[PDB]
Amino acid sequence: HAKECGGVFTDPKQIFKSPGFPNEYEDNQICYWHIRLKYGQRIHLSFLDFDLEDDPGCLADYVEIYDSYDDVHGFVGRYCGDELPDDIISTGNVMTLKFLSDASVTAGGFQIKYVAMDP
Ligand SMILES: [Ca+2]
Ligand SMILES: [Co+2]
């Protein structure tokens, strides 16, 4: 139980896993993680593991990161393949992660850490 993932996260620190990790993710997976810390705090995001389906535009499988509390504002990047994306630091107290896999081809998945940064 199961292909369940995401929600809102307000703790100082957490490691997000792709559903099933360390098993490969499944097809047709969508997950949203919304990080919200205290006003004045920022988010240091780091990639422990990253292995998704690869294609030139990441049109199939991807993890998207937003420097905001939605998946509309402050788009920082879209990632796939087996390269570890560089660390991401938020400009504010909010960050949004979206994972999507399409109908075919799976890979190892990911573990992504965030930690609070104080002023
Ligand atoms: Ca796929
Ligand atoms: Co606007």
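Numbers in chain A track Swiss-Prot; the residues on display, in order, are 131-249.
Just so it is clear, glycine is given a Cβ too, placed from its N, Cα and C backbone atoms.
What Swiss-Prot records for this protein:
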- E183, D191, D232, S234, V235: Ca(2+) binding site (BINDING)
- 135-247: domain 'CUB' (DOMAIN)
- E183 to S: Reduces the binding affinity to calcium ions. Abolishes the interaction with heavy chain ITIH1 (MUTAGEN)
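By a simple count of nearby Cβ atoms, those within 10 Å, the most crowded of the binding-site residues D191, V235 is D191. Looking at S234 (Ca(2+) binding site) and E183 (mutagenesis position), their Cα atoms lie 9 Å from each other.
Listed in chain order, the extra residues whose Cβ falls within 8 Å of the Cβ center of the Ca(2+) site residues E183, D191, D232, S234, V235 are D157, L182, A190, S231, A233, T236, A237. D232 (Ca(2+) binding site) and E183 (mutagenesis position) have their C-alpha atoms 9 Å apart, to the nearest angstrom.
Cβ neighbour count for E183 (mutagenesis position) (all protein chains, 10 Å cutoff from its Cβ): 20. A sphere of 10 angstroms centred on the C-beta of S234 (Ca(2+) binding site) encloses 10 other C-beta atoms.
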